[PDB]
Amino acid sequence: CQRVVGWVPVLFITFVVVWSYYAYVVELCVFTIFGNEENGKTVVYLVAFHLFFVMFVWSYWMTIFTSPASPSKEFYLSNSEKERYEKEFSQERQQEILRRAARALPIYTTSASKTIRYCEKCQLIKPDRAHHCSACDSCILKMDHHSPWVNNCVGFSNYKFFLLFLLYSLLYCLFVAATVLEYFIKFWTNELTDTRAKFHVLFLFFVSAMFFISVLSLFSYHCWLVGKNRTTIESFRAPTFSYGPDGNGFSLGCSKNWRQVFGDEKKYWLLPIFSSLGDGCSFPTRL
Amino acid sequence: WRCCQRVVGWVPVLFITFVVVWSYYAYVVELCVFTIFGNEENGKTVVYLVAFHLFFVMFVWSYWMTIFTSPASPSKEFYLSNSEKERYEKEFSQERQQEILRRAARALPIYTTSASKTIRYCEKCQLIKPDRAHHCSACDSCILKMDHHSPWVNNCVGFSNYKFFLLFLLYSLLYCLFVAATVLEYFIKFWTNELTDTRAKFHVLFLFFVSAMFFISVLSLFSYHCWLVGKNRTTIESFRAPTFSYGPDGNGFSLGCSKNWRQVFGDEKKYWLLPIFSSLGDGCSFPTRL
Ligand SMILES: CCCCCCCCCCCCCCCC(=O)SCCNC(=O)CCNC(=O)[C@H](O)C(C)(C)COP(=O)(O)OP(=O)(O)OC[C@H]1O[C@@H](n2cnc3c(N)ncnc32)[C@H](O)[C@@H]1OP(=O)(O)O
Ligand SMILES: [Zn+2]
Ligand SMILES: [Zn+2]
Ligand SMILES: [Zn+2]
Ligand SMILES: [Zn+2]
């Protein structure tokens, strides 16, 4: 169905994280770190590791199973407008049917040719920052991009969950890499030579370091998108307003831009609980 | 104030500087002297050390040039004089203040407008943007034939830097390709324990990975600009085709594949692979297809 093959990237990430939990706790902390009796380190890593581990898997879970938000029923063509639009043959006259409907909706953007943004498949008038996804077969409010590593679209409901998933990916990889670093050296100078545990300790430092540098660019890109209040699509095709194209049409200042996604309640900023302001169908404009 | 912000822009170049200085120490001292030369192969050592230095000097020369070549800014002809800028600041009508820019544009070689048929004007610099020129908020200036603000060089890629930036990507691939190709033979052996220099293990293995990660990364970045040069498009223009008097046209500056490359590298073949300024034009006006 193509759905099944879509669950392959998440199974890979699941096994790599499951392997990292067994490798970091069993092979590294119990066999290696506890094997040389260094006072006060085995416990302080296990409590900190579990703390990073739960935040990583909880944010990753939310990004996967948080269904993407769709436009409300107000943006769908009524039976009167959907009929006349389907039967109208002149492209000029069918545009007026969409334009009159757009006056009753909070729509401030148009196509590149000054055309009312309309989705022929869903038979609805696309709201601002909303785009149709051929994988999800639905319009996604404030669609950022379809992330294949979570088998879901990153939209208005997912965005803050996706960003935290990146951040906790960085800290989980940074913590593992920085803590395994001191013991990755000892197996090479041959202070330790455990045949049963050497192989697991090495990959931890390489897999965590190769994933750290990978998502780090992905994390820096979105820190710059959020400050500018742009989605991944808007960075490549800026939305067109009445006064022309403007890639900063939705910007409200770097401080207020972040709060549009994270909210004003500070107790939900770092937790993967929906705290994004607004409804996803309409967004404050700069002008 | 800005001591924290302006200095943090130099962090990406100091990171690459340390990676390169280390790669020089890792390839010459640890690999060629300690690893390769300890293995009774003085023929491969000297041929590598000179081949490495040839790529190393071309790599750092292009890198330095893309950094310290300041981007081109508009000339005083495009600035609004104190007479024209006075009447514009006082005007409140949108079309009447636009008429001010229209008569001024009849004296400038400008063939592009905005997507909404408006004269490209810059409120911060108080000038009329030349063609292909754009304003950079990081540089706080207008940049002639601006491509993109590449943070890894802490500078704008514009009309004067572009060839240096392109050669900096070319020599990065070759510097990484040469290292990846040469360290490959000795990378496999250390995993089969075929050699054991406790001190050489750390540098030789990191050499292969660091050079392999950078190669595959900049390979896409290098491939994107080779298309831009052939189409005579900047990065900004690949996102939004410019609009001329006859409408939007992504190939409005295209003069053919061969003639577009010479626009950046020049007609003198001796300057093609050298990071010395050889780009055609003045940056304020460019030949159009029509
Ligand atoms: C072994 C040792 C080897 C070492 C070897 C080292 C190798 C070294 C590489 C290492 C690893 C890198 C490999 C991966 C690469 C990355 O990690 S980073 C990828 C970044 N790629 C880029 O191209 C940089 C783009 N960054 C920008 O800021 C661009 O200018 C953007 C995308 C256009 C956005 O700019 P901005 O946010 O608007 O900021 P600003 O400075 O104000 O620029 C504004 C101008 O852009 C224009 N603009 C903005 N948005 C748009 C748009 N959607 N459409 C058209 N125009 C736009 C504005 O209109 C404006 O122009 P005007 O019309 O006003 O005059
Ligand atoms: Zn749709
Ligand atoms: Zn999708
Ligand atoms: Zn400017
Ligand atoms: Zn710049």
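Chain A is numbered as in Swiss-Prot; the shown residues are, in order, 10-296.
According to its header, the structure was obtained by X-ray crystallography, 2.9 Å.
Each residue, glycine too, has its Cβ placed from N, Cα and C.
Taken straight from Swiss-Prot:
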BINDING   A:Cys128, A:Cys131, A:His141, A:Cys148  Zn(2+) 1 binding site
BINDING   A:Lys135, A:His140, A:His141, A:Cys142, A:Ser143  substrate binding site
BINDING   A:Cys142, A:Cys145, A:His155, A:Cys162  Zn(2+) 2 binding site
MUTAGEN   A:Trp158 to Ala  Strongly reduced catalytic activity
MUTAGEN   A:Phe171 to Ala  Loss of catalytic activity
MUTAGEN   A:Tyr181 to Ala  Moderately reduced catalytic activity. Enhances activity with acyl-CoA with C18 and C20 fatty acid chains
MUTAGEN   A:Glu243 to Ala  Mildly reduced catalytic activity
MUTAGEN   A:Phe271 to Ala  Mildly reduced catalytic activity
Is any of A:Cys142, A:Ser143, A:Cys145, A:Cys162, A:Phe271 (recorded positions) within Cβ reach of ligand 3, i.e. under 6 A, and which?
-> A:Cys142, A:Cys145, A:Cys162
Cβ neighbour count (10 Å, all chains) around A:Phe171 (mutagenesis position) is 27
Report, as a single number, how many Cβ atoms besides its own are within 10 Å of the Cβ of A:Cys142 (substrate binding site).
-> 15
If you check the recorded positions A:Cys128, A:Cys131, A:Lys135, A:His141, A:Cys148, A:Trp158 one by one, which have a CB less than 6 Å away from any atom of ligand 2?
-> A:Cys128, A:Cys131, A:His141, A:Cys148
Packing count at A:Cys145 (Zn(2+) 2 binding site) (other Cβ atoms within 10 Å of its Cβ) | 16
Compare the C-alpha of A:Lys135 (substrate binding site) with the C-alpha of each of the recorded positions A:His141, A:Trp158, A:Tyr181, and give the closest one.
-> A:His141
Simplified DSSP label at A:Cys145 (Zn(2+) 2 binding site) comes out coil
Within 10 Å of A:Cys148 (Zn(2+) 1 binding site) (Cα-Cα), which of the recorded positions A:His140, A:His155, A:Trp158, A:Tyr181, A:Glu243?
-> A:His140
For the mutagenesis positions listed (A:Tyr181, A:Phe271), most other Cβ atoms within 10 Å of the Cβ sits at A:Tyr181
How big is the Cα-to-Cα gap, in Å, between A:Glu243 (mutagenesis position) and A:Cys128 (Zn(2+) 1 binding site)?
-> 18
Where A:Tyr181 (mutagenesis position) and A:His140 (substrate binding site) are concerned, what is their Cα separation in Å, rounded?
-> 33
So for A:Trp158 (mutagenesis position), how many other CB atoms are inside 10 Å of its CB?
-> 17
For A:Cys128 (Zn(2+) 1 binding site), which DSSP three-state class applies?
-> strand
